[PDB]
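Report on the following structure.
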Amino acid sequence: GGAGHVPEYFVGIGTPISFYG
């Protein structure tokens, strides 16, 4: 996400570098 709690790391690359909620 951006400032969430759970990691939005679902992709392999380095796109998802935040957390969602």
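We number chain A the way Swiss-Prot does; in order, the residues shown are 38-58.
Method on record in the header is solution NMR.
Heads up, the Cβ atoms here are built off N, Cα and C, so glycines get one too.
Among the mutagenesis experiments that Swiss-Prot reports, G41 to S is described with the note: No change of RNAP inhibition but loss of bacterial growth inhibition. Where Swiss-Prot documents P44 to A, L or V as a mutagenesis experiment, the accompanying text is: No change of RNAP inhibition but loss of bacterial growth inhibition. One mutagenesis experiment catalogued in Swiss-Prot, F47 to I, M, R, S or W, is accompanied by this note: No change of RNAP inhibition but loss of bacterial growth inhibition. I50 to A, L, M, N, P, R or T appears in Swiss-Prot as a published mutagenesis result, with the remark: Increase in bacterial growth inhibition. Quoted from Swiss-Prot for the published mutagenesis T52 to A, F, H or L: Increase in bacterial growth inhibition. Under the heading of mutagenesis, Swiss-Prot lists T52 to G and annotates it as follows: No change of RNAP inhibition but increase in permeation into bacterial cells and bacterial growth inhibition. Quoted from Swiss-Prot, the note on mutagenesis experiment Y57 to F is: No change of RNAP inhibition, and loss of bacterial growth inhibition.
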Q: Filter the mutagenesis positions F47, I50, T52, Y57 down to the ones within 10 angstroms of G41 (mutagenesis position), Cα to Cα, kept in sequence order.
A: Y57
**Q.** Residues near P44 (mutagenesis position) in space but at least six apart in sequence (CB under 8 A)
**A.** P53, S55, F56
(Q) So, three-state DSSP: helix, strand or coil for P44 (mutagenesis position)? (A) strand
Q. Distance between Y57 (mutagenesis position) and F47 (mutagenesis position) at the Cα atoms, whole Å?
A. 12
Q. Which Cβ among the mutagenesis positions (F47, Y57) has the fewest C-beta neighbours inside 10 Å?
A. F47
Q: Check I50 (mutagenesis position) against DSSP and tell me helix, strand or coil, would you?
A: coil
Q | Local backbone state of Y57 (mutagenesis position), from DSSP in three classes | A | strand
